[PDB]
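Structure first, commentary second.
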Amino acid sequence: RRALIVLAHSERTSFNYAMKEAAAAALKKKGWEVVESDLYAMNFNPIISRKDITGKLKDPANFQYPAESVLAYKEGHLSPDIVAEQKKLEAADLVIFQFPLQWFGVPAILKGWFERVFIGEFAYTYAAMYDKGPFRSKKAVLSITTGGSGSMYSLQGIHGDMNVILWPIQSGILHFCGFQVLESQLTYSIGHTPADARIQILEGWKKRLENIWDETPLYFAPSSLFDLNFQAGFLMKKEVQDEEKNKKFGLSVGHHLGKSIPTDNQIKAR
Amino acid sequence: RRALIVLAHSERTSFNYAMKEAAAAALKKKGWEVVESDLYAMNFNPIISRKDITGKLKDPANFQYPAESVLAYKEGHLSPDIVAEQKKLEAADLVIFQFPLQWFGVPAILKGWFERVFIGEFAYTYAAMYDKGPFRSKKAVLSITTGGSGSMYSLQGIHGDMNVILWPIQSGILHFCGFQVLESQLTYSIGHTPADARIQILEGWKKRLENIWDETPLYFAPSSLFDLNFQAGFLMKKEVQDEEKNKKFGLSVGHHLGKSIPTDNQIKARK
Ligand SMILES: Cc1cc2nc3c(=O)[nH]c(=O)nc-3n(C[C@H](O)[C@H](O)[C@H](O)COP(=O)(O)OP(=O)(O)OC[C@H]3O[C@@H](n4cnc5c(N)ncnc54)[C@H](O)[C@@H]3O)c2cc1C
Ligand SMILES: Cc1cc2nc3c(=O)[nH]c(=O)nc-3n(C[C@H](O)[C@H](O)[C@H](O)COP(=O)(O)OP(=O)(O)OC[C@H]3O[C@@H](n4cnc5c(N)ncnc54)[C@H](O)[C@@H]3O)c2cc1C
Ligand SMILES: Nc1c(S(=O)(=O)O)cc(Nc2ccc(Nc3nc(Cl)nc(Nc4ccccc4S(=O)(=O)O)n3)c(S(=O)(=O)O)c2)c2c1C(=O)c1ccccc1C2=O
Ligand SMILES: Nc1c(S(=O)(=O)O)cc(Nc2ccc(Nc3nc(Cl)nc(Nc4ccccc4S(=O)(=O)O)n3)c(S(=O)(=O)O)c2)c2c1C(=O)c1ccccc1C2=O
């Protein structure tokens, strides 16, 4: 069992670093082979460019990134820092994303990590996406710390449902490539947590990773219910559309179908 | 009136760049003072660090960006790039974010732009946020070109409702700082769009800009319905919670209240 920890924070004194290192000690004691990826420490470049391709470009005039990136992968002409990361992606059974919440999403350095590493054919394919994604036998977690409390991200909060915020990350990025997303570890208002309570959070996180691989993941609508061709528009099957019309709740946050959204569908397991 | 355009594409030969240039010339046509912000061309730094503070750090031992960046702004110890961008904001009346949809969100360079430019005390404040935000006089628009199609992001699409994908950007980032978000300009299935069809998209976009200041912005639950208190935990007033009990719809995407979401809340204007 091998695991990969990705950390997007610039400081060592950060609670994210402490939250990272805690995961390491907890998993290593369980017999895990853990590798890390402090994005800031590596001086990782999150900005995609034509230099991501180390081979002869197919069209140096009109450059299209999703075209040259797929070709380079099949020929081994991606940037050496991207290939290095991809080797860790496949070798790792569990992937942990540790970061502070930043403007209702991941930090730029992490967003750019996704963009450069999740290259077509490697991470995803339209002939094998979501349920059939390359990373099927793999589980992903989100370990986030926010400045705001949990009430502010409640259904009756000022910012809105936190479930909505985590959707374009856990669904469209993680699950899209086959990943099984587990229940996110949410840390609301960490800047306002008493000293001896912070110490407890580290323990609840370390105890969790003792039996995390046997957890029940979040629910997504399986693609077995979609047409999955380019002429139908990848829409849902009418056999199912007529079935889901008698229900009160939608399938998921993005697959709500103009009706009620399942409580904590993106934070709590089904 | 002044307009700011923030372009996020590495390629000059991209349709996003065409969409930027066409938007520029259309505004200058109507006597707009147009300022541009080509991130890739500006070699903009998208990563936050203590390097963002040129002065002396309050605590180089235990460094915290949010609490340390607010200080530099107050005293004027911010990086020249950040300040040069913060001035373009304040000056302009209309902000346009031109970018390709990348992984169900914005490019890192644009995300980093938000992270370094939008600093506390300037862009936002716990007392002055959303409806009472600092940028409550200004308007913002999203101009997006996606790979997938409109049906893929339809309600029954494999990807899901675009309104959900657009919410954390428009509500959590734009509106949070006071902005008035207009109807996003979505260009689906680009690359599968014919040449003569791509020349018409530009003109229609240039036409919309003619009377875009007189458009209706997207709906967001007014902060008046909430108790802006920490003892109340910034929740909806019980007076308001008892009003929205006999209803079968929420107020927005993030304020669905476990109920239904108003159709096209993040793409189509109110009513
Ligand atoms: C650009 C930007 C955008 C942001 N956007 C958002 C947003 O949209 N929403 C939002 O809610 N927040 C936002 N934030 C705030 C951000 O979420 C918080 O700053 C972050 O979650 C906490 O930072 P940190 O995890 O590095 O911990 P720090 O703030 O560095 O540390 C928190 C506390 O943990 C303590 N600590 C450190 N190490 C240990 C240890 N080993 N044991 C015990 N205690 C320890 C420290 O004493 C410190 O007081 C944003 C911040 C930035 C910079
Ligand atoms: C890292 C990454 C993540 C992505 N994530 C997503 C995602 O989550 N969802 C999604 O849907 N898509 C995604 N995409 C795909 C992305 O949305 C498209 O590649 C992008 O929208 C293409 O837009 P462009 O500005 O590059 O235009 P281009 O694709 O460069 O332009 C297309 C065509 O327009 C023509 N053209 C250019 N200028 C003009 C002009 N002035 N007049 C007429 N024709 C012109 C060009 O000749 C070209 O053939 C992603 C891509 C990347 C690289
Ligand atoms: N850095 C923070 C922080 S912090 O904890 O690190 O200071 C916190 C933080 N949210 C956040 C901000 C303030 C407070 N609380 C807060 N704030 C002030 Cl200025 N005064 C008081 N005192 C106060 C005043 C009157 C009544 C009661 C009280 S109380 O102390 O008992 O809560 N409380 C609380 S809470 O946990 O106490 O509810 C969360 C944020 C951020 C952000 O950086 C940020 C960035 C972008 C968007 C949003 C945020 C953001 O929200
Ligand atoms: N880069 C691409 C590209 S590429 O053009 O740049 O090579 C292309 C591309 N896909 C992509 C690009 C163009 C179309 N356009 C396309 N094609 C056909 Cl055969 N028919 C129609 N008709 C059509 C026209 C308008 C509206 C709806 C429809 S409908 O077919 O969905 O009913 N449109 C269609 S389709 O789903 O509608 O078939 C997918 C994607 C991506 C992505 O990067 C990407 C990333 C994450 C998730 C998804 C994608 C992605 O889908």
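In chain B, numbers come from Swiss-Prot; the residues present are 4-274, in order.
When the header is checked for method, it gives X-ray crystallography, 2.7 Å.
Every residue, even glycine, has its Cβ placed from backbone N, Cα and C.
The FAD binding site annotation in Swiss-Prot covers B:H12, B:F18, B:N19, B:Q67, B:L104, B:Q105, B:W106, B:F107, B:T148, B:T149, B:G150, B:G151, B:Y156, B:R201. DSSP classifies B:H12 (FAD binding site) as coil under the three-state reduction.
Taken from Swiss-Prot, the feature substrate binding site applies to B:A126, B:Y127, B:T128. In three-state terms derived from DSSP, B:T128 (substrate binding site) belongs to neither a helical nor a strand segment and is classed as coil.
Under its mutagenesis annotations, Swiss-Prot gives B:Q105 to Y the following note: Decreases the catalytic efficiency toward menadione. Increases the affinity toward NADH. Increases the catalytic afficiency toward nitrobenzene substrate. Has no effect on the affinity toward NADH; when associated with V-204. According to DSSP, B:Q105 (mutagenesis position) is assigned to a strand segment.
Note on B:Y129 (mutagenesis position): other Cβ atoms within 10 Å of its Cβ, all shown chains, come to 10. What Swiss-Prot notes for the published mutagenesis of B:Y129 to F or V is this: Abolishes the interaction with TP73.
B:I204 (mutagenesis position) carries a helical DSSP state (H, G or I). Taking Cβ-Cβ distances under 8 Å and a sequence separation of 6 or more, the neighbours of B:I204 (mutagenesis position) in its chain are B:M22, B:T190, B:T196. According to Swiss-Prot, the mutagenesis experiment B:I204 to V carries the following note: Has no effect on the affinity toward NADH; when associated with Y-105.
Taking B:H12, B:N19, B:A126, B:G150 as the candidate binding-site residues, the subset whose CB lies under 6 angstroms from any atom of ligand 3 is empty. Looking only at other Cβ atoms within 10 Å, the busiest spot among the binding-site residues B:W106, B:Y127, B:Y156 turns out to be B:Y156.
For chain A, the nearby recorded positions by a Cβ gap under 8 A, listed in sequence order, are B:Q105, B:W106, B:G150, drawn from B:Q105, B:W106, B:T148, B:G150. Cβ packing within 10 Å was compared across the recorded positions B:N19, B:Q105, B:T128, B:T148, and the lowest neighbour count falls to B:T128.
Between the C-alpha atoms of B:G150 (FAD binding site) and B:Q105 (mutagenesis position), the distance comes to 9 Å.
B:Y156 (FAD binding site) sits 34 Å from B:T128 (substrate binding site), taking the CA atoms of both as reference points.
Cβ contacts within 10 Å of B:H12 (FAD binding site), excluding its own Cβ and spanning all protein chains shown: 25.
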